[PDB]
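Below is one structure, written out as structure tokens; comments come after it.
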Amino acid sequence: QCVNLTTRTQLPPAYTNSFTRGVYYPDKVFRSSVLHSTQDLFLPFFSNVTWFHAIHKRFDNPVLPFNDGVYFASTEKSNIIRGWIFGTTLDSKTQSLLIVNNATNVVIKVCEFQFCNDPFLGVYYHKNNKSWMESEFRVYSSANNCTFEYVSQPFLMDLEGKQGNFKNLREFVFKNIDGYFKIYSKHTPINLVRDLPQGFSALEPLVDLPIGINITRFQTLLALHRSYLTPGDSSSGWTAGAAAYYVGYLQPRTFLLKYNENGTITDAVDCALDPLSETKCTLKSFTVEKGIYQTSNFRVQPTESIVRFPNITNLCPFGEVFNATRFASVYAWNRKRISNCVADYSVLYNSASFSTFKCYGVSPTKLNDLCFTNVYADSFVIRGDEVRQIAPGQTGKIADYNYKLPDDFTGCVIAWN
Amino acid sequence: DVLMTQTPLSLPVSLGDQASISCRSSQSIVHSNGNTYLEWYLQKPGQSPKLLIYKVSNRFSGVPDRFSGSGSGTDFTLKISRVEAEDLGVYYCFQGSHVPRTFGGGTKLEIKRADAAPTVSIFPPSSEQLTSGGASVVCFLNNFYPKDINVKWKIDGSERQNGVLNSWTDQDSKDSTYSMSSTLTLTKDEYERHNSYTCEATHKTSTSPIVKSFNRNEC
Amino acid sequence: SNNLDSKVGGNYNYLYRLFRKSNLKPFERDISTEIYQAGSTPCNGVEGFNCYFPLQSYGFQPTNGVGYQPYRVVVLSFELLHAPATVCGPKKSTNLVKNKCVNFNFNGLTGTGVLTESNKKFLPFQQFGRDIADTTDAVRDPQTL
Amino acid sequence: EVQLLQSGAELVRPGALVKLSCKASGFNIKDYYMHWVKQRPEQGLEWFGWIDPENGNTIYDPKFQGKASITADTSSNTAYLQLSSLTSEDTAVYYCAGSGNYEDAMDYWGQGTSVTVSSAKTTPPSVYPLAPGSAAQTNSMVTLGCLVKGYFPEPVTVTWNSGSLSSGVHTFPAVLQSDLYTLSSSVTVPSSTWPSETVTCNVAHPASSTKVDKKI
Ligand SMILES: *[C@@H]1O[C@H](CO)[C@@H](O)[C@H](O)[C@H]1NC(C)=O
């Protein structure tokens, strides 16, 4: 559960370049032999994505911010990648989305899971029936409050260690849209020595997860190796195969999706990448002819918002009213009309010079930004037990017989010792 | 599910001799890396099994260097360079790794020495037992080798097999003698209904079983 | 729901947020109990002057007036033709027709056109097709794909 | 030094359940596997299952599948075993092993626990002296015996002269028949001891706290 790996070593988050990845179908709508323009959370082309790899003395399982969405890409031989953990705290404090492929089927669950230092899945002691079926469940210790569960079709996962170049390529897309989580996937063989292949790919939806939870961080799960001959301390002495997984960030960008006769995308263009791409976006075409075209308009954004209001002087003496030598009786309460002046309420409400202060129908903060039509001040002195009677819809010796506030009273009551 | 068989059931070895215990498995336990999956357990008298060898090729920590295994495939053999007095017990084979673990039939070990014949002594039931309503004819067979031995109960010349109990002792520490007793459970009416009782000790060293008898009216 | 929700003087099972530090966004639920700070003096997470507890209780009562009595509110939100149809009204369906002009209602898509077998191949997740003009081009049969 | 500790013995009626504990000492329970084993006299050992306290996954012998569940405790450093719907066929001795460190080369075993599943109740032993038969049987030496029958549960210890006479004393392990135990003992002495000197056999039944002295 919480046992740290012996050979794990931290490495700096090195970066790389992505050529044409980050493209996926925004919706199930079908289109063919057309160039469609759409804006959604996308990974910009030629962007920077993290450089992570798994070996027997550097194990990569860092916590990465999710933000509005991320992109995944990895080159595999034995499919070392196991799954992911999605959530805000990645702990039982809140719900976390987790996807685990434990060699029989893809399992998606939304519950309150207990966080672990190094969550993952592995297998041990295979011997003469290759197996590679999930053995231990370190992903989480306990679960509760499950609001969603899903199961995919059964299948067998091949974790055989293979020599040569990387024969497999897996790329997924993870995004949140008003709490709606969408998953895209793509699988294609490759012959790769290092880094990523030069080419284009299109990712298709995997499942639909209308969950509706806030996710700000996520983890990448890895599959390690175990054997009868070279085991280790539980569970620090376990090792995993060779793999490299890369994580990107999605941004609200507009792409020109070029659809073939069968509807598959063969090309993509990002407006913000290249001014030539800006020309293509403006023309809504994948070909640009020799010439000068107007794509958009440039503008200089304000540095900061500057407010210069006129002098607020000539204030009516509210302080004198509150500090006047004498006040009228509760029955003889004076009705003071205030107009033809400015009111500075910052010194009154926020000075904390009075015992109690409350407002009805409007918060004191909003009153500072509002312009009124008529303002009246009613000054009176009453006993402590009678202060509670000053409110809309009250009764008593003061509320009914001396001074009554209407149920729709939008003013405020001020009192002090 | 894997079936495991062992042979021989038991074997005697004098102090200093070598012991050979072999185990058979219905499925191959060797894999690509070349090593083997098997553990040898020894259960001492009055004690639980203890590990002896792991992988068949590596000795467990704290085990005497005399214990060592060898073999390949599904056939293996445990070899003891010099068997001492503390090796008495039952040898077992174990299948490890990740699979429903299998156990062996067991193999007992004993020290070899000169043969001896049993001493047959037969005791009538006590008077108190007859007062209680029960009866038990007890026959003692002690100081005999090997462990193989049998007892036959006869009533007035008629054999009765029901109610016959036999218990075998562990190897002794001084004479290494094996002792056994034959208890014939009988009711008061059955015991008093018959007069002659005979206990015959069938043993390898003697073609004619040693016979001891007594008379109820004389006891 | 006055006959059910109202209890004696009030019902603490139903509460509301009296104050918030800013304006709310669409379709977001704020459960934070942070004290709303009205003034410049830090509230220190406790009630006080210019410091009020946003969560408040209703004044539901069996004797309350029409305006003050509790009214259970249910709001319906949905997306039309933005994804595969998971729900549908109790409207009886009929057999499919081909090579004839008919008024079709497929997965909520109402329109007029000729139905014919399509030579275009859709991806298994793709259901609705669009033409160059973005109008109705082709769709997938919900029952017999 | 590591040691695995278990209860000495247990007794329950058919259809009941037994909860067994295997204590861990000198090693980490979480990081090391825990095994279980059952032993009966006739055909030896029978495997039961294994459990990982860190993980909790359990596998059972196809014979015992659906018959029992395994659990472990982290704070107490003790592994638990539970059997349900017990019957007469479940009488056997149970053992626990562990301290594997994810490796076969490392393991231990406890003293074990004797579990008997029967409808009988504790029965104090009936001790009777065994005198020789007819005088026609004679020898330069004489043999004596002590009879123990109709007692339950085990163990029951029998000795001679409170263990002061270790010469020619043979102890015979008990045998189980019809939910009852029966053991016998014998002492070898010369003709100059008995009847010239008294010979006594002492029988102790800790379960029933029964002590009997019988002179022959
Ligand atoms: C894989 O995950 C599923 C999800 O519930 C679980 O039921 C199953 O036991 C796990 N292991 C295997 C081998 O399917």
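By Swiss-Prot numbering, chain C shows 438-582, in order.
So how was this one determined? The header says electron microscopy, 6.6 Å.
Each residue, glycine too, has its Cβ placed from N, Cα and C.
Pulled from Swiss-Prot, these are the features on record:
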type    : residues        : note
VARIANT : C:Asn440 to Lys : In strain: Omicron/BA.1, Omicron/BA.2, Omicron/BA.2.12.1, Omicron/BA.2.75, Omicron/BA.4, Omicron/BA.5, Omicron/BQ.1.1, Omicron/XBB.1.5, Omicron/EG.5.1
VARIANT : C:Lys444 to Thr : In strain: Omicron/BQ.1.1
VARIANT : C:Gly446 to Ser : In strain: Omicron/BA.1, Omicron/BA.2.75, Omicron/XBB.1.5, Omicron/EG.5.1
VARIANT : C:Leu452 to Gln : In strain: Omicron/BA.2.12.1
VARIANT : C:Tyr453 to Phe : In strain: B.1.1.298
VARIANT : C:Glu484 to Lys : In strain: Beta/B.1.351, Eta/B.1.525, Theta/P.3, Iota/B.1.526, B.1.1.318, Gamma/P.1, Zeta/P.2 and Mu/B.1.621; May enhance affinity to human ACE2 receptor
MUTAGEN : C:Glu484 to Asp : Increased replication in human TMEM106B overexpressing cells
MUTAGEN : C:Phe490 to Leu : Increased resistance to neutralizing antibodies and human covalescent sera neutralization
VARIANT : C:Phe490 to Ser : In strain: Lambda/C.37, Omicron/BQ.1.1, Omicron/XBB.1.5, Omicron/EG.5.1
VARIANT : C:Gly496 to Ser : In strain: Omicron/BA.1
VARIANT : C:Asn501 to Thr : In strain: 19B/501T
MUTAGEN : C:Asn501 to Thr : Reduced host ACE2-binding affinity in vitro
MUTAGEN : C:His519 to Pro : Increased resistance to human covalescent sera neutralization
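When the neighbouring Cβ atoms lying within 10 Å are counted for each of the recorded positions (C:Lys444, C:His519), the highest count belongs to C:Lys444.
The Cβ of C:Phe490 (mutagenesis position) has C:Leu455, C:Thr470, C:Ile472, C:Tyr473, C:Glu484 as same-chain neighbours under 8 Å, each 6 or more residues away in sequence.
Among the recorded positions C:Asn440, C:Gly446, C:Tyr453, C:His519, the ones whose Cα sits within 10 Å of the Cα of C:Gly496 (variant position) are C:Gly446. The secondary structure of C:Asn440 (variant position), as reduced to three states from DSSP, is helical. DSSP assigns C:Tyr453 (variant position) to a strand segment in the three-state reduction. Once Cβ contacts within 10 Å are tallied over all protein chains shown, the variant positions C:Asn440, C:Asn501 are led by C:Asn501. Secondary structure from DSSP puts C:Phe490 (mutagenesis position) in coil. Filtering of the recorded positions C:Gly446, C:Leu452, C:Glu484, C:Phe490, C:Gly496, C:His519 by Cβ separation from chain A (threshold: under 8 Å) yields C:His519, ordered along the sequence. Here the CA atom of C:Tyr453 (variant position) lies 20 Å from the CA atom of C:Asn440 (variant position). C:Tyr453 (variant position) sits 18 Å from C:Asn501 (variant position), counting Cα to Cα. Every protein chain shown contributes to the tally, and the Cβ of C:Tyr453 (variant position) ends up with 9 other Cβ atoms within 10 Å.
Distances between the Cα of C:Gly446 (variant position) and those of the recorded positions C:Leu452, C:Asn501, C:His519 are shortest for C:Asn501. Straight-line distance linking the Cα atoms of C:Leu452 (variant position) and C:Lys444 (variant position), rounded to a whole number, equals 14 Å.
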